[PDB]
There are 2 protein chains.
Amino acid sequence: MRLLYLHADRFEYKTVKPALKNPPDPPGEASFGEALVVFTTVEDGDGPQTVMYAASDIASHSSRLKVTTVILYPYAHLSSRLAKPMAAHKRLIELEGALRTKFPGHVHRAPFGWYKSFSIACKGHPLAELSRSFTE
Amino acid sequence: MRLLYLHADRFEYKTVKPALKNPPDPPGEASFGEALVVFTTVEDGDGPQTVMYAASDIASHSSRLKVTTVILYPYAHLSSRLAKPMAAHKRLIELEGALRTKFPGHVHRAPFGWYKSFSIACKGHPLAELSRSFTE
Ligand SMILES: C[C@@H](O)[C@H](N)C(=O)N[C@H]1[C@@H](O)[C@H](n2cnc3c(N)ncnc32)O[C@@H]1CO
Ligand SMILES: C[C@@H](O)[C@H](N)C(=O)N[C@H]1[C@@H](O)[C@H](n2cnc3c(N)ncnc32)O[C@@H]1CO
C-alpha cells in the first residue's frame, strides 16, 4: 500500500465519468474544510496487516496535526504494482472501517472507480506532505 | 524519474521554510490559470536520456491537452529511490531547458529545496491525471 498524506485547508471532489466498467461506489461530490487528505493506492498483496498498519499511522498522524477530518481518496497513480479493482475496493472499505476504531473524527471515503475533478489547498508546513508505504 | 501529470484549471504555490540546508533556488511564489502541472521526482540514475524522454512526453501530452503553460514542480514523494539533491536539481534544470526546445508555451520551474504551500484545481476528464516513469 502506498499513501500520500496532504494536510489541507480545504478539499473538494466531484465524480465525472466512470473509470471502471461498473464502479462499485455510487457517483457523488463532497467538500471539506481543514482535513488530512490521504491519497490511497492499494498494492498487490495488501491484506489485513497492511490495512491495520495504515489505519494506525493515519490515526497518529491525524492526532499530531490536530485534524478532525480524514479523507480517504482512492488513487491509481502512486504504485506500479496495483491490486486488482475488486481487491483494492475491499481493502479501502476495510481501511475506512479500521480508521474509525482508532480516530474519533469525520472519516470520508471518496467513491472508488470514478474519474474525479478535485481541488486542494495544501498547507506548507514541514509535515504537510508525507508519503508512506505499508506491506506485509 | 517519476512524474505525475495534473491537468489544472489553476495552480499556485508559495515557498515557506527551507527543506534543505541551503536551497539552490531562491524563495518565491507564483500562480497560473489552466496549465499542465508536472510533479517531478528525480531518481537515482536519471541522466540525459531520461531527461530527453521526459521532455518529449511532457511536450506531446501538453499538445494533446492543448495547454500553453507547463509547471515543473519538484516533488520528493513519488519514489523510494531518490537522487541526491545536487543531482536532482541538475536534472530538473536540464528538464526545463529540454522542454523549451520542444514546447512553445510558458514553462515555469518551481524552486527546488523548499517546503511549499500549493493549491490546485484539477480537471476531471480521463486524461487529467496520469503518471509516468522514465529510466535509462
Ligand atoms: C482517475 C482519477 O480521477 C481517480 N482519482 C482514480 O485514480 N481512480 C481509480 C480508483 O478510483 C480505482 N482503483 C482501481 N484500482 C485501484 C487501486 N489499486 N488502488 C486505488 N484505487 C484503485 O479505480 C479508478 C480507475 O482504476
Ligand atoms: C516538501 C514539499 O512542500 C516540496 N514540494 C518538496 O517535495 N521539496 C523537496 C524538493 O524541492 C527537493 N528535492 C530533493 N531531492 C529531490 C528529488 N530527488 N526529486 C525532486 N525533488 C527533490 O528538495 C526538497 C526536500 O528534499
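Backbone N, Cα and C atoms are what each Cβ position is placed from, and that goes for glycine too.
Features as listed in Swiss-Prot:
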{"type": "MUTAGEN", "residues": "B:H77 to A", "note": "Isolated domain has decreased deacylation of mischarged L-seryl-tRNA(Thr), no activity on L-threonyl-tRNA(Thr). Deacylates correctly charged glycyl-tRNA(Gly)"}
{"type": "MUTAGEN", "residues": "B:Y115 to A", "note": "Whole protein and isolated domain have nearly wild-type deacylation of mischarged L-seryl-tRNA(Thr), no activity on L-threonyl-tRNA(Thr). Same results; when associated with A-129"}
{"type": "MUTAGEN", "residues": "B:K116 to M", "note": "Isolated domain does not deacylate mischarged L-seryl-tRNA(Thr), no activity on L-threonyl-tRNA(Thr)"}
{"type": "MUTAGEN", "residues": "B:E129 to A", "note": "Whole protein and isolated domain have nearly wild-type deacylation of mischarged L-seryl-tRNA(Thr), no activity on L-threonyl-tRNA(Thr). Same results; when associated with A-115"}
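Between the CA atoms of B:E129 (mutagenesis position) and B:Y115 (mutagenesis position) there is a gap of 23 Å. Each of the mutagenesis positions B:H77, B:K116 was scored by the number of other CB atoms within 10 A of its CB, and the lowest score belongs to B:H77. B:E129 are the mutagenesis positions among B:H77, B:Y115, B:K116, B:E129 whose C-beta comes within less than 6 Å of an atom of ligand 1, given in sequence order.
Of all the Cβ atoms in the protein chains shown, 19 others lie within 10 Å of the Cβ of B:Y115 (mutagenesis position). Of all the Cβ atoms in the protein chains shown, 20 others lie within 10 Å of the Cβ of B:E129 (mutagenesis position). Straight-line distance linking the Cα atoms of B:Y115 (mutagenesis position) and B:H77 (mutagenesis position), rounded to a whole number, equals 12 Å.
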